[PDB]
Amino acid sequence: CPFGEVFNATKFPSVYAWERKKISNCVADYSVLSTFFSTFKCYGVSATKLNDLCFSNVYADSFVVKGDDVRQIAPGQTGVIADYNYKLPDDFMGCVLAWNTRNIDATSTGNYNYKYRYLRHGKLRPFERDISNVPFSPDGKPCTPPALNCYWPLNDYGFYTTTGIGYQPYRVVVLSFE
Amino acid sequence: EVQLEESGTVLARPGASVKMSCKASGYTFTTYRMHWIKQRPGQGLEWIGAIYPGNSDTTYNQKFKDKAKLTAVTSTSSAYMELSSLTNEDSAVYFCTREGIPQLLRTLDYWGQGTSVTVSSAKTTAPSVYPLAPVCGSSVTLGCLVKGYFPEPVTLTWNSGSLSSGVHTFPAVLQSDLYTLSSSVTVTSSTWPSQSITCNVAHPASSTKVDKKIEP
Amino acid sequence: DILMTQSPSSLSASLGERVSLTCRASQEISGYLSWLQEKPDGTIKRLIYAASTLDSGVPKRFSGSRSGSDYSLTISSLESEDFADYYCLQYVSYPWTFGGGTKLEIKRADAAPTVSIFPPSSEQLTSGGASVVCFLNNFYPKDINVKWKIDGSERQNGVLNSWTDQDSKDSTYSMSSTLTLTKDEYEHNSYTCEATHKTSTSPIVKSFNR
């Protein structure tokens, strides 16, 4: 049952464009999850009683967010990420894993590959995904830049090797059960 | 309870290497960045670098790029810093502290008690003790010079402690690898030389105990 | 590198007095400013973090405020163990940068040094060395300047000076100055110790002959 293809993946997508991988028909040690992770918190189920249950489905979600933005990957959370990029339900049942990846994702001149949505009419519904990138108008009308009141909904996290821990790259993997 | 216990005082010779430690407890060692601050005697604070035990990633102050090395052992929750090519300017006090999430509030919150590194090519050296009598006012000052010793510390008392007020025992100063210390004592000119004023020096390391009576 | 300008470098006050330290950052640090206290014994405790948030267990006397690139540590009414060293530092990015620091001492009325000079002892002479020691005791403020003169002329090298911490009784300062020469060099005839302090317009002169 493959997992190293998710956790030890060479690259990761941006939150707003978060990717999912379907896992079923197999089993694995939830012991494999270590000093490797900085954040490992389970919801709806018990972090200790895992190897004791059957799951008709398991879903792994990959992406990158800044350190301070990790705490937004949990139920009942508010923020740009939870609101506009990747949302968990209040009844969420699964585990959130995270870890610091400055050594591979930050750069001395700056890595801007990772991005997040910061503007959107209405928050995302649990497990929704929006990769639109269409000019934003607080009014609600369609505008074409360089019009005034017209803005780009996407921003690049800027991962430099000098930024403090709060603004450092963390890779995240969210595990959904069934 | 969160706390950072650093290794004890260290004596080291020029051009050698020394490795100190900062052990963390009461929190997840692998989640925080362990920072190191250097403070030379009587000067300011300064940033050396920091290590991330989770994956041993590091960041270094350019200035101390070739002077320090940060390693970490997660099994014992201990961070290590190794200083090399030891010179005079490395003699200072070194502190460890943490940086965590949220950055805004989980950093600088706890500190190590500081480690003292002193660099000297000297080995244990017995101090020379000389008495200081006046030349040729109701008060008279008498002195006692403790010169050329190593290492710290030394205890200095007058008349076995009997006389304590009106005394000034100056901080030892390291110069040419050896320490020197002076101490003054002021009394009423009517009491001296009527009453034996003696200087009591003791230097544990060299198992020395010199009693020098001040004579005119 | 973000430069942190901390002022004043030194401040004198009295119990119950209100004081304020200032740190100006050369770049935006978004309230990532912390003030630290360093007691004599070398221990360091965090006081204010996040620019104005008081740390746990720290007295209400302490507070911080942000204004432009100017941040400031304020103490409503000073107390005994408040008299120590204070540093601010930005922790938004690497490398962390500190302020010059502030040394907060106890104020008192000015006072003159009690200079005493001392020839080398015969013990030391025997051993090929000759140090002339000069004490300058119980004075205020700390700021002094010492000069050595042999046979009338000034000497530069071979001087060793030590200053004590503020006496916890009369709040004064004392210092020691030692001139060390070779037995032969000592065997000149007139040795002088000049002391310049704020408490006097013309220097205090103490000397002797062999």
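Using the numbering of Swiss-Prot, the residues shown for chain A are 323-355, 358-502, in order.
Technique stated in the header: X-ray crystallography, 3.0 Å.
Every residue, even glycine, has its Cβ placed from backbone N, Cα and C.
According to Swiss-Prot, the experimentally introduced change A:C323 to A is described as follows: No effect on human ACE2 binding in vitro. Taken residue by residue with DSSP, A:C323 (mutagenesis position) is part of neither helix nor strand, so it is coil.
Quoted from Swiss-Prot, the note attached to the mutagenesis of A:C348 to A states: Complete loss of human ACE2 binding in vitro. Within the same chain, residues at least 6 positions away in sequence whose Cβ sits under 8 Å from that of A:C348 (mutagenesis position) are A:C323, A:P324. DSSP classifies A:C348 (mutagenesis position) as coil under the three-state reduction.
The Cβ of A:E452 (mutagenesis position) has 11 other Cβ atoms within 10 Å, all protein chains considered. Looking at Swiss-Prot, you'll find the mutagenesis A:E452 to A noted as follows: 90% loss of human ACE2 binding in vitro.
For A:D454 to A, Swiss-Prot lists a mutagenesis experiment annotated as follows: Complete loss of human ACE2 binding in vitro. According to DSSP, A:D454 (mutagenesis position) sits in a coil region rather than a helix or strand. The Cβ neighbour count for A:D454 (mutagenesis position), using a 10 Å radius over every protein chain in view, is 16.
According to its DSSP assignment, A:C467 (mutagenesis position) is coil. Under its mutagenesis annotations, Swiss-Prot gives A:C467 to A the following note: Complete loss of human ACE2 binding in vitro.
With a cut-off of 8 Å between CB atoms and residues at least 6 apart in sequence, the same chain places A:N381, A:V382, A:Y383 near A:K344 (variant position), listed in sequence order. Looking at Swiss-Prot, the entry for natural variant A:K344 to R says: In strain: Isolate GD01, Isolate GD03 and Isolate SZ3; no effect on affinity with either human or palm civet ACE2.
For A:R426 (variant position), applying a Cβ distance below 8 Å and a minimum sequence separation of six or more within one chain yields A:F483, A:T485, A:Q492, A:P493. Among the sequence features in Swiss-Prot, the natural variant A:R426 to G is noted as follows: In strain: Isolate Shanghai LY.
Annotation of the natural variant A:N437 to D in Swiss-Prot: In strain: Isolate Shanghai LY; the original residue is retained in the structure shown. Listed in sequence order, A:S336, A:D480 are the same-chain residues at least 6 apart in sequence whose CB falls under 8 Å from the CB of A:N437 (variant position).
According to Swiss-Prot, the natural variant A:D480 to G carries this note: In strain: Isolate GD03. Under the DSSP three-state reduction, A:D480 (variant position) is assigned to strand. Summarising the environment of A:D480 (variant position), the number of other Cβ atoms within 10 Å of its Cβ, over all protein chains shown, is 13.
For the recorded site, A:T487 (variant position), the DSSP three-state label reads strand. Here Swiss-Prot notes a natural variant, A:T487 to S, with the remark: In strain: Isolate GD03 and Isolate SZ3; 20fold decrease of affinity with human ACE2; decrease of affinity with palm civet ACE2.
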For this session: Could you measure between A:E452 (mutagenesis position) and A:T487 (variant position) for me? Cα positions, answer in whole angstrom.
Result: 31
Seminar exercise, completed: Gap check, 2 unmodelled residues between A:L355 and A:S358: Cα-Cα span in Å, rounded to whole number, is 5
Seminar exercise, completed: Checking the mutagenesis positions A:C323, A:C467 for other Cβ atoms within 10 Å of each Cβ, the smallest tally belongs to A:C323
Exercise. A:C467 (mutagenesis position) to A:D454 (mutagenesis position): how many Å between their Cα atoms?
Worked result: 19
Exercise. Which of the recorded positions A:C323, A:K344, A:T487 have a Cβ less than 8 Å from any Cβ in chain C?
Worked result: A:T487
For this session: Write down the Cα-Cα distance for A:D454 (mutagenesis position) and A:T487 (variant position), rounded and given in Å.
Result: 28
Seminar exercise, completed: Near chain B at Cβ under 8 Å, of the listed recorded positions A:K344, A:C348, A:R426, A:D454, A:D480, A:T487, we get A:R426
